[PDB]
Amino acid sequence: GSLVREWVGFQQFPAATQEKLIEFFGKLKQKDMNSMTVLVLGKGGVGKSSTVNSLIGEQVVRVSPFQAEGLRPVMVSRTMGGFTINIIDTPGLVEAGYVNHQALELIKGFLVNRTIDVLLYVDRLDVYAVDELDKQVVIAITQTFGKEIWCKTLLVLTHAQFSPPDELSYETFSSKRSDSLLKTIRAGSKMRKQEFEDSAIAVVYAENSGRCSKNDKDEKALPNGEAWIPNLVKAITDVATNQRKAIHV
Ligand SMILES: Nc1nc2c(ncn2[C@@H]2O[C@H](COP(=O)(O)OP(=O)(O)O)[C@@H](O)[C@H]2O)c(=O)[nH]1
Ligand SMILES: [Mg+2]
């Protein structure tokens, strides 16, 4: 009785987002790609589940303030028009004051005979933190995966609609928060520091909350003004298309 699931969530996205999303995917189909596997890593409570639930369009993955449990990666697979998109929602990687290696390989296991196209690294925008337990996370990642991971990676900051209190210019605030994070990755995963500049990772901002508010065509927009879901897949898409090796060997 099961083959996969009909992306009922898509029919749910506003028109401008539907037709925009139909474009990006149309690209892969033509490049002989009728599937896309996205992974999602990061610390707990950053907004992995919230975001995935956002992209697919339904309540697939469960969100939670206390994301101290979980402990087993779930894959979400929806299809339509002959195209299949799947996201792997990985459990938090920080387990009480430190990286959780138990689960980190539990992830490395979930994907043994698989192929990854895009990896999403999430953290929160509303954080001003010089997080270095952070620097740890960035290491463990390169430890399990490695060289290919960051080239096929993307940085997502959630709570993209965080009004920086008492001091301004969300743009002056956003970058410092993006830069450092990028900086921690260029530096943390030792390989990249000079070469980092060679390819560049890039960032995408997201606002999963139901209070995000809209725009002309009723699609979740950022303060910046554009739709984050639509342009977010654009990114997952460009990365899925650029022919680097993929999480391999
Ligand atoms: N990602 C995200 N979470 C938000 C946002 N606004 C509020 N939240 C809250 O932060 C929590 C994130 O939970 P979840 O995504 O499950 O964390 P995960 O463990 O990384 O998957 C939710 O319970 C939301 O109530 C937002 O813009 N983005
Ligand atoms: Mg989760």
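Throughout, chain A uses Swiss-Prot numbering, with the displayed residues spanning 2-250 in order.
Keep in mind that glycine also has a Cβ here, set from the backbone N, Cα and C atoms.
These come from Swiss-Prot:
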type    : residues                      : note
BINDING : 46-51, 65-70, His160, 208-209 : GTP binding site
BINDING : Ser50, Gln68                  : Mg(2+) binding site
MUTAGEN : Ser170 to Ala                 : Normal phosphorylation
MUTAGEN : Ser175 to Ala                 : Normal phosphorylation
MUTAGEN : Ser181 to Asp or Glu          : According to PubMed:16412428, supposed to mimic the effects of phosphoserine, but normal activity
MUTAGEN : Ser181 to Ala                 : Loss of phosphorylation, normal activity
MUTAGEN : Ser181 to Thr                 : Phosphothreonine instead of phosphoserine
MUTAGEN : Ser190 to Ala                 : Normal phosphorylation
MUTAGEN : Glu208 to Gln                 : Normal GTPase activity, but weaker nucleotide binding
MUTAGEN : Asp217 to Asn                 : Normal GTPase activity
MUTAGEN : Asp219 to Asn                 : Normal GTPase activity
MUTAGEN : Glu220 to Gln                 : Normal GTPase activity
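Locations of recorded Swiss-Prot features on the structure.
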residue : record               : DSSP class
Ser50   : GTP binding site     : helix
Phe67   : GTP binding site     : coil
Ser175  : mutagenesis position : helix
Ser181  : mutagenesis position : helix
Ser190  : mutagenesis position : coil
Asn209  : GTP binding site     : coil
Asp217  : mutagenesis position : coil
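Candidate recorded positions: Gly48, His160, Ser190, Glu208, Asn209. Those with a Cβ under 6 Å from ligand 1, in sequence order, are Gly48, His160, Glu208, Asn209. Looking only at the recorded positions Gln68, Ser175, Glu220, the one with its C-alpha closest to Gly46 (GTP binding site) is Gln68. Proximity of the recorded positions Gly46, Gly48, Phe67, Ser175, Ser181, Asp219 to ligand 2, judged by a Cβ distance under 6 angstroms to any of its atoms, singles out none of them. Around the Cβ of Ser50 (GTP binding site), the number of neighbouring Cβ atoms within 10 Å comes to 25. Put simply, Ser181 (mutagenesis position) is 27 Å from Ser65 (GTP binding site) when counted between their Cα atoms.
Cβ packing within 10 Å was compared across the recorded positions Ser175, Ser181, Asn209, and the lowest neighbour count falls to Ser181.
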